[PDB]
Amino acid sequence: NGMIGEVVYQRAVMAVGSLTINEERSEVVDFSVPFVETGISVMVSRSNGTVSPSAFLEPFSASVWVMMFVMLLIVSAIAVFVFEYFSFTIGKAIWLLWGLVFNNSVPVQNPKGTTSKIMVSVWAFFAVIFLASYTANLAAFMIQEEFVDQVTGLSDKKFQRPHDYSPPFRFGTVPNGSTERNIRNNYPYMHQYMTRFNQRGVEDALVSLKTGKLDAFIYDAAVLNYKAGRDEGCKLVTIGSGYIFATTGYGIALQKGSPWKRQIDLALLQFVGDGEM
Amino acid sequence: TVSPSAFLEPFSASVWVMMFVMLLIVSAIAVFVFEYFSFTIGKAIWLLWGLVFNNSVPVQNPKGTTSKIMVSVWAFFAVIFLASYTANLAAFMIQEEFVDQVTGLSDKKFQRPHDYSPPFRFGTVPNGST
Amino acid sequence: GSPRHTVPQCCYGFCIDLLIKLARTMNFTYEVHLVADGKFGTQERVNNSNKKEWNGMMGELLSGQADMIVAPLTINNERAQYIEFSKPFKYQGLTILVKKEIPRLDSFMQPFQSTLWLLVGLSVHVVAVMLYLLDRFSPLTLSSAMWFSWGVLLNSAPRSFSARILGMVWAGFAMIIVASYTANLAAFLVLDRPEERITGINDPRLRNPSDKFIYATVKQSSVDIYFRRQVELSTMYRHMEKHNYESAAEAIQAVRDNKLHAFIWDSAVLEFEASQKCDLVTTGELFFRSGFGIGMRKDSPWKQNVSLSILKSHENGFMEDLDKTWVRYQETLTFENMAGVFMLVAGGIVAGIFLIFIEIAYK
Amino acid sequence: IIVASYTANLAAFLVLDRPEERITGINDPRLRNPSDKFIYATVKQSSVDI
Amino acid sequence: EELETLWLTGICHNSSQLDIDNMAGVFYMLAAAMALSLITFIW
Ligand SMILES: *[C@@H]1O[C@H](CO)[C@@H](O)[C@H](O)[C@H]1NC(C)=O
Ligand SMILES: *[C@@H]1O[C@H](CO)[C@@H](O)[C@H](O)[C@H]1NC(C)=O
Ligand SMILES: *[C@@H]1O[C@H](CO)[C@@H](O)[C@H](O)[C@H]1NC(C)=O
Ligand SMILES: *[C@@H]1O[C@H](CO)[C@@H](O)[C@H](O)[C@H]1NC(C)=O
Ligand SMILES: *[C@@H]1O[C@H](CO)[C@@H](O)[C@H](O)[C@H]1NC(C)=O
């Protein structure tokens, strides 16, 4: 049916319009060379979300903590030596330096033996370094916005069953499409759960993705890329660029035995091979 | 660089007066609590504006509960406008421009290079229409 | 390089597994060998007959010595006028590999100029002297005044009747100085990303280059033919014709040792090399999204079902399996910047303990 | 850690994410394909229309 | 305009360091504080 019904039954000559290329279409007609990288991809709602502030391992990396304990032991030993030169701050000098990491501890009366004020000044200068380093660490965290992908790719564990996970979702394709045949040649259960999750129109599926009437949608990659490039608000930054997908191209379908193959192929290679494409 | 003048008058011109207003209000509350129920008469202004920064200045332990409540509120307020001051320093850093040295063909430099301490220089290509 | 050394060795990889899949699908036998030179093949003037000829893989194919070229076939308009092609297996473009990976003490005391520390030291010395003179003319006293003058600066009290304004202004001074230092250190480490790239083919600085923009391509490759047909590349051709290299590993070792500065190459191969060598970042502008297929002869019975087997590999996840073999197969720190901070901290601690020894030995 | 994260977050709000929200590039095809609210106009009977 | 695109370039458009003027103005405020302290000290 359609353009395939026109070309195979020879009422037309060639399919200049946009058409996917797969096995049985290459059986029934002879395509031209491909010229544009048009795979498949998935468009979802993909809202704002957060920036995921999980943790931080930049200053210490579980090894500067040894330097902190060594400096605590050195400060405690020198405090023991000062108080031996001059009866409750044996292990409490550790707490004295250790509460003044964040400079809001209970003020212990500092000795006038000139040593403790020097080491507190050195530790306070080090505090001036590391609170600035923490502000630098969060400043190196807010460089560019991000949003985690709920689906890694076509081999997702969420694609097994959405009842396995606590939020269930839904995925759709186009009716009577070549993507349906690509799924049915690859996954029967994907088609089975897609059958109850059908839709009609491309802009209709776009509104269903915007208004929350549909969670996921599977279509050709570059068409969704152009729709994201003209998106109202540009809130659709898709998962990658079609890396875990079919990754095919578009061409011109000619009749089996047409002499127009080589000339149109050379013309396509001329149109690509000069920057005019 | 951009070479700014300062960071007090172009930033805090209408805020500084209300900061003094809240400072005098909190100091009046402190004097009224000190007279209602040892040096919280005149030294409380120095104490309160030292609580703005908290640069290791030991002052006293306030026995008044109202004084401790005002210390807590003023400390939280000091933390949040210190955060806003750092945010405003970042916001002033965000733009990037360059101040032009000579802003005119009738420049005071162009009269004589003895007007300024480095003797500058400028020339042309010969036989030009310029 | 070598006068005569042609041996049987082991070959594996991506296209080898592609040939294994072709032998698994179809019904034939084969024999694997290599090409003699390291060139693709260019329509180049030979000295006799005033006629341009070929060499390399195309030269061995047109001579009949080659039966099927399995290679990264740069599918172009030139080679299609002479032989027939297949449908492409790889979608892969072109990009520019450069060296913008410039690592870094973060300018604490020693790389930076010493105005701030000497200024704060002389300032707090003047403050301590005038506070001790106001303590003399009051409306271990010197040691207490100096230690309080440090403690206001320390951020972690003598007689100040006419001196509390001085102390509060000095405290606000100390905090606004350290806040400005924090703000512009974070500001310098956030905006430390200048322009170091090329931004694709539309770079007029490389349309008229200099002795620093050292860019080239593979010697006698299809990229040079694609640039030679186009007229806006000729000046770049006049830059590239004197520094063309044989293999891509020559370009890798050249730009790694900074003999080059930019290199036009296929995208995913440079992505794999960036996974291998972490000091390789390509440019952003992807240009000439091309296709790799199989070099084939003319009208032959191994044209239809071979391309059908290629499309059968496209429809299933075998391309994803080949990606799993090689494409998906990838690879304030305070240890370099704040290490000298810790060294100066330890040196100051040792010098302070020595001054404490001198102070105890004096009194 | 909480109040320093709060300070750096309030420093991060005013950092200009979304620098420009419109179609100021002349060769952007939203000029070629307008919408219900992309309203661009010109002077009636001027040289710009010619 | 095509020739202007061909024969011109437009990548060039329109550096962190301690300002000297900012703590200079802070030093002017500091000198005013010294003056006020001297006025309150002499009387
Ligand atoms: C799709 O095919 C079915 C076959 O019965 C039929 O509903 C119709 O021909 C097509 N409908 C749409 C939505 O294209
Ligand atoms: C200007 O032109 C004249 C005539 O060629 C020549 O003599 C003179 O040197 C030129 N001016 C200079 C200084 O280049
Ligand atoms: C497939 O290859 C083998 C190799 O010996 C050959 O003998 C066999 O006839 C081939 N199969 C068919 C059905 O052609
Ligand atoms: C020059 O001409 C001869 C003619 O047979 C040709 O075979 C040869 O390749 C050329 N020179 C070289 C590269 O030896
Ligand atoms: C190609 O495959 C078809 C079956 O799909 C087979 O009938 C035909 O003989 C094959 N042709 C050759 C020679 O590869």
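Just so it is clear, chain A uses Swiss-Prot numbers, and the residues here are 494-579, 598-788, in order.
How was it done? The header gives electron microscopy, 6.3 Å.
Note: Cβ is positioned from N, Cα and C throughout, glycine not excepted.
If you look up Swiss-Prot, you'll see A:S511, A:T513, A:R518, A:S689, A:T690, A:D731 marked as L-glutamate binding site, on the strength of experimental evidence. Under a cutoff of 8 A between CB atoms, and with a sequence separation of 6+ in the same chain, the neighbours of A:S689 (L-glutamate binding site) are A:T513, A:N515, A:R518.
Neighbour density for A:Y730 (mutagenesis position): within 10 A of its CB lie 20 other CB atoms from the protein chains shown. The annotation that Swiss-Prot gives for the mutagenesis experiment A:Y730 to F, L or M reads: Strongly decreased sensitivity to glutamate.
Annotation of the published mutagenesis A:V734 to A in Swiss-Prot: Decreased sensitivity to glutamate; the original residue is retained in the structure shown. In the three-state DSSP assignment, the secondary structure recorded for A:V734 (mutagenesis position) is helix.
Non-local contacts of A:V734 (mutagenesis position) by the CB criterion (under 8 A, 6+ apart in sequence, same chain) comprise A:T531.
Residues from the recorded positions list (A:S511, A:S689, A:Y730, A:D731) with a C-beta closer than 6 Å to any atom of ligand 5: none. In sequence order, A:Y761 are the residues near A:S511 (L-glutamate binding site), counting only same-chain partners six or more apart with C-beta under 8 A. Distance between Cα atoms for A:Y730 (mutagenesis position) and A:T690 (L-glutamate binding site): 7 Å, as a whole number. Other residues of the same chain near the L-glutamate site, with their Cβ within 8 Å of the Cβ centroid of A:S511, A:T513, A:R518, A:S689, A:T690, A:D731, are A:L512, A:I514, A:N515, A:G688, A:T759. For the L-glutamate site, whose binding residues are given in the record as A:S511, A:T513, A:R518, A:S689, A:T690, A:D731, the maximum C-alpha distance rounds to 17 Å.
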